[PDB]
Structure formats: C-alpha cells, structure tokens
Amino acid sequence: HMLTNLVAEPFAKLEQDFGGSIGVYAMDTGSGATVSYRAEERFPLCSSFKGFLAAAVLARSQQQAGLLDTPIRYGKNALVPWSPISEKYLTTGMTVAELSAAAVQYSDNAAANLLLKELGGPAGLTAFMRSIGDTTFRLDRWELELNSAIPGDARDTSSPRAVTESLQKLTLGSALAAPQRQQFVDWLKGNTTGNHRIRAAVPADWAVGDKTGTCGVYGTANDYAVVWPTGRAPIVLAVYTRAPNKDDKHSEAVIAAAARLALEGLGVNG
Ligand SMILES: *[B@@-]1(O)O[C@H](C#N)c2ccccc21
C-alpha cells in the first residue's frame, strides 16, 4: 500500500470526459511502486486474451519440442471476421508459431480459435492462467461471441491488476523458460495494432511490446504493455475501458492518455 499511488493523477476526470470507466494498473518493477485506479474491477478482455493465449502455447512448447513448427491446415469455415493473416494462408496452412504470431500481432481471430482448440478451449486457457497464480482471469467463450461486453457479465473478463501481474510473470518473471519468455516478448514487440494506445505515450527510443483488445460495443477497449525505459527497470501496465451504453464508442486517445498519467504517477520521465 505504501508504494501505491504516491502521486495522485486525474483518472476520474479522464473517464468522465470519456463517458465511462477506465481501469489502470501500472508497476515499476524496480521499486515496486504502483499506480492503481479501478484496478480490481472486471473489464472485458476482448482480443487482449490472445497475448495470454500465445504464452500458453509457448508454455506447452516447453514440453512439446515440435509444437511450434507443426503445420495446421484449416477450412474456409474457420475464417471468421478479422482474420487478416490466416485468410492469406487458407490454401496452404500455417504453423502453430505463425498462428500465435498472427493472434498477437494482428489480433487474428481464426488463428486465436485454432490455438484455443489446441489448448482445450476457454477452460484450458483459464487453467494455464490459474497455473501461473492468476485467480481473476476467466475465458468462457470463443471468437467472436466473447466480445459481447455486456455490463455486469463476468464472462471473458479480468482485472487491470491481474492482467499486469500475469504479464509481468510471463515477460519478466519465471512463468516461462527463458527462450520462450523472449519469444513472447518479441511477439508483443512486433504487434501492429497498438500504435495509438500505450505506445503513443511511450518515447520512440524505448522498447515496448503490447496487446490490444477492442470489443466493438459498450465503449470497451484496452491495451497492456511491457515498456523498457532506458536506464531504469521495466514498467508493466494495463489500461481497460468500458461504458454503459451498447453504442458508446471506444477511444484510443483515452487509453493513451491514461497510460501517460500512469507513467507520470510512477515518476517515469517521458
Ligand atoms: B479483438 O478485440 O481485436 C480485433 C480488433 N480490432 C478484433 C476484431 C474483431 C473481433 C474482436 C477483435
């Protein structure tokens, strides 16, 4: 508690201008200081579960040395909306590693559903998260049904705090073996969908990896990231939003602004 919110930041005004709720958790891994706002509330994961999905695949690959190289062929019926990479390889197949990279870096939905099947579905991903000590995360449904983002519905949600804690364990801690940890980091670093979210608050000369989520309803969107400022320890953070009305729009700018406030609250000069 002593190191949480040492410096207050105007998150309430930000979410009021947005017309909804913002949840933020950010950890300075050097000192343990944190910024926390609505950090234990549940928010829909949307596509942000796909980062943890890829980590779960990497964990399994530690016991199955041939897994990442395995070629997966799929039918047209696997190609749900927003499958920008897997649609280009329908007639050829893709490897497990390629599906994982597409799920992370392009938010590819067909790839995500194929990998979910490999792990035993939403309960299998949930079990992986339990295995690293995350008792908050729950995945319940598949793409695209998991994006419904219904107010008060705990299905397919986590908290900003649990997201950050699990991200730290997987990218900086010991939840993955070292080679798989760096592969997870590299996939996050190569994400293409997050340039207007946490990355927009991060100076260009710092390294960063992230995974976004966008549900398309209820003003519900999010991003989580690991950030390596030069000359100090990495920062892990999560920013989640939601809003009361089904047709409320999400805002990338609000996510970037919340990330800026989190870095300011940690005393990280940007
Ligand atoms: B997920 O939130 O990231 C993609 C985007 N934007 C996407 C598309 C369609 C459904 C879910 C998701």
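Residue numbering: from 1, along the chain as shown.
Header says: X-ray crystallography, 1.1 Å.
Cβ atoms are placed via backbone N, Cα and C, with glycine included.
According to Swiss-Prot, the active site, nucleophile annotation covers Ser47, on the basis of experimental evidence. Per Swiss-Prot, the feature active site, proton acceptor maps to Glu145; the stated evidence is similarity to another entry. Among the features that Swiss-Prot reports, beta-lactam binding site is placed at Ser47, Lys50, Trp82, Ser107, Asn109, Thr212, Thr214. Experimental mutagenesis at this site is recorded by Swiss-Prot as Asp156 to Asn (Swiss-Prot position 178), annotated: Reduces thermal stability of protein.
Most Cβ neighbours within 10 Å, among the recorded positions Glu145, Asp156: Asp156 holds that distinction in the structure as shown.
Cβ packing within 10 Å was compared across the recorded positions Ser47, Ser107, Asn109, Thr212, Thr214, and the lowest neighbour count falls to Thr214. Contact annotation for recorded positions (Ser47, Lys50, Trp82, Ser107, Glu145, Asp156) versus ligand 1: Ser47, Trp82, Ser107, each with CB under 6 Å from a ligand atom. Listed in chain order, the residues near the beta-lactam site other than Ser47, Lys50, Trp82, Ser107, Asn109, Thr212, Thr214 are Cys46, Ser48, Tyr106, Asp108, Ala112, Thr193, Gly213, each with its Cβ within 8 Å of the site Cβ centroid. It is 6 Å from the Cα atom of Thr212 (beta-lactam binding site) to that of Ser47 (active site, nucleophile).
Within the set of recorded positions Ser47, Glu145, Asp156, the entry lying nearest in space to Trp82 (beta-lactam binding site) is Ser47 (CA atoms). It is 14 Å from the Cα atom of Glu145 (active site, proton acceptor) to that of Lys50 (beta-lactam binding site). Under DSSP, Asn109 (beta-lactam binding site) is assigned to a helix (H, G or I) in the three-state scheme. Among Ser47, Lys50, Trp82, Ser107, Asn109, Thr212, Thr214, the residues given in the record as binding beta-lactam, the maximal Cα to Cα distance rounds to 14 Å. Taking the C-alpha positions, the distance from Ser47 (active site, nucleophile) to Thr214 (beta-lactam binding site) comes to 6 Å.
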